[PDB]
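What follows is a set of notes on a single structure, which appears directly below.
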Amino acid sequence: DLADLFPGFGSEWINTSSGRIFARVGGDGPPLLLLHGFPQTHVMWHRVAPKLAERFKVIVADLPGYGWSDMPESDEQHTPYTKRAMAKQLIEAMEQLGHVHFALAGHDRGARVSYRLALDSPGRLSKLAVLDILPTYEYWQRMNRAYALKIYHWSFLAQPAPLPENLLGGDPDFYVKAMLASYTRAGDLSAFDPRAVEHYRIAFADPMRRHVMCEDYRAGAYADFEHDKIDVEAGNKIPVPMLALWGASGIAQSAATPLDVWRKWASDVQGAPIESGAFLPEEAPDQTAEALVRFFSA
Amino acid sequence: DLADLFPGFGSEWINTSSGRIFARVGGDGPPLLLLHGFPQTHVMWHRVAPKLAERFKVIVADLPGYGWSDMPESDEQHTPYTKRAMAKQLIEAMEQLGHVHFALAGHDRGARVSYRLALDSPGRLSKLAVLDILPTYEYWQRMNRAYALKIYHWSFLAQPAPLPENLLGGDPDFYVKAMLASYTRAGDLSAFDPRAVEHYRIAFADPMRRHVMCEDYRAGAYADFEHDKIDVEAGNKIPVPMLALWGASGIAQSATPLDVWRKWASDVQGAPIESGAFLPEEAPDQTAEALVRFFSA
Ligand SMILES: *[C@H](Cc1ccc(C(F)(F)F)cc1)C(=O)O
Ligand SMILES: *[C@H](Cc1ccc(C(F)(F)F)cc1)C(=O)O
């Protein structure tokens, strides 16, 4: 019922102690993990993954609780869907494949999993790439009226259950599509493959998957923030050589000077703006792929 | 049929150029206007209004677009549901009854209509009372992680249509009940009268009324903010002698309310009340006496 946007890629259901992680696996060479964000799945990499496959062994994984990944039971602190736990679970997953030192690239929620992984376990990463994000700490500290209105859903979805859930039940199709079109450059869905939008909408049409997304944004308003406050108070920087890509019309640039912020969180960081909205790998696939290939190859 | 929580009070469909304002009207003496808020209707004053009617001509009106008042067609800048436009419409309504200089008390959304009225047309108000609020500018300007999480619906309901409307249409009864409960001390509907809740529920059950509420919160995120900002930068303060009532466990106090209003008013008194956000329904007696003692000085 859902299209194949990764021709040639296999399908792996990697076992962890918190549940199965689904991923499309293609190419050969150095291991490169790709992590998606909200409200998308692994298929958001379908326009750049084949190019990366020509050079690397590309693992395109659904986040814990997302897509076809299992949904581990959450708790009163939203632990399994905190960026620290997600990182632990994916580290565990990559160990099942023999990948204990790999390249990592993330977008939105996946980028947050990524930099948290780098802080907690720098050893697991050769190079890091974060796409159109700032540290979760940075958004909350810089929170103003402009901030609050634009990215309203950081506060909205972090509301205690079942208030966001019950509201999302009203028109999940509309909401998930609105979340996609609102952060592009054109303001519509033209950037997204209609088949890819189907993957997103189908997953979002399930109440259980939506609950996970809320538990995600709850973690991002509490545990993730507290985890980030500890680091920023200690003065810990990410030692992993990392790349920061953001859309010129993206979310991160309206907030701050992206590479100036990431220089405060990482000692070895380079970055560039790309003519795009928030959804870089779909809006500007050629440039995004090129940036990643050249960076991970160096 | 909805309950009549105002024994003796007549009903009024007051014509304005922007549409009819419904109000319950009772008592006699100096004229006193009561303006409700979100997500309520005029029946929120039902526990304190009779006490007030012993000494005043009490006019309990539904805000334009709210409850039983008509719904003026809105526009791209949400003009008719800005606080400036609401105040003008109510000034018209009061002028119909022969009231061109009156006393005014407001809560939540209505209190924003009220101080905006004080700023734009100070001559219209003998005395002013605002309940459990800060100026709209103050909330947006002091926005942080805490306020983002604590009062999220300022940003959520302000999202461009029809994003909030389509979400609210799913489970409207749940949302309106949660909104009433969440800001009380007990965190339930126990402080409210069931019949009052049904008034709030039925109104909130109409999708057109729900759209009006969003237009209200859209105005409060933009045009209202900008209007307030103009007064901040120009050093304009409310000359109308006012009283700032707020709940000790309410929304307004979670800043030091009296200090904030002193920046906005050159003659303002302030006192806390053992209550959540809905003082006239959580602490009706303390609110009743405070209002009576203030407008009767
Ligand atoms: C996805 C949306 C998003 C993206 C980027 C930022 C910021 F401000 F950090 F750059 C905030 C929100 C997500 O929630 O991660
Ligand atoms: C009603 C809810 C409300 C009340 C008071 C405040 C604050 F923080 F300004 F005092 C915010 C929100 C309303 O929408 O005004």
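We number chain A the way Swiss-Prot does; in order, the residues shown are 3-300.
When the header is checked for method, it gives X-ray crystallography, 2.6 Å.
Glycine residues also receive a Cβ, built from the backbone N, Cα and C atoms like all the rest.
According to Swiss-Prot, the protein carries these features:
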ACT_SITE  A:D110  active site, nucleophile
BINDING   A:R111, A:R114, A:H155, A:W156, A:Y219  fluoroacetate binding site
MUTAGEN   A:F40 to A  Reduced catalytic rate. Minor effect on substrate affinity
MUTAGEN   A:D110 to N  Loss of enzyme activity
MUTAGEN   A:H155 to N  Reduced catalytic rate with fluoroacetate, but increased catalytic rate with chloroacetate. Minor effect on substrate affinity
MUTAGEN   A:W156 to H  Reduced catalytic rate. Reduced substrate affinity
MUTAGEN   A:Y219 to F  Reduced catalytic rate. Minor effect on substrate affinity
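All features noted in Swiss-Prot, drawn onto the structure.
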residue	record	DSSP class
A:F40	mutagenesis position	coil
A:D110	mutagenesis position	coil
A:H155	mutagenesis position	helix
A:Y219	mutagenesis position	helix
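In this structure, of the recorded positions A:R111, A:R114, A:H155, the smallest number of CB atoms within 10 A of the CB marks A:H155. Cα to Cα, A:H155 (mutagenesis position) and A:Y219 (mutagenesis position) are separated by 8 Å. The separation of A:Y219 (mutagenesis position) from A:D110 (mutagenesis position), Cα to Cα, is 11 Å. Of the listed mutagenesis positions A:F40, A:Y219, the Cβ environment within 10 Å is emptiest of other Cβ atoms at A:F40. Closest in space to A:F40 (mutagenesis position), of the recorded positions given as A:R111, A:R114, A:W156, A:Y219, is A:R111, taking the CA atom of each residue.
Ranking the recorded positions A:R111, A:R114, A:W156 by the distance of their Cα atoms from the Cα of A:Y219 (mutagenesis position) places A:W156 first. Between the C-alpha atoms of A:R114 (fluoroacetate binding site) and A:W156 (mutagenesis position), the distance comes to 14 Å. In this structure, A:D110 are the mutagenesis positions from A:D110, A:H155, A:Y219 whose C-beta falls under 6 Å of some atom of ligand 1.
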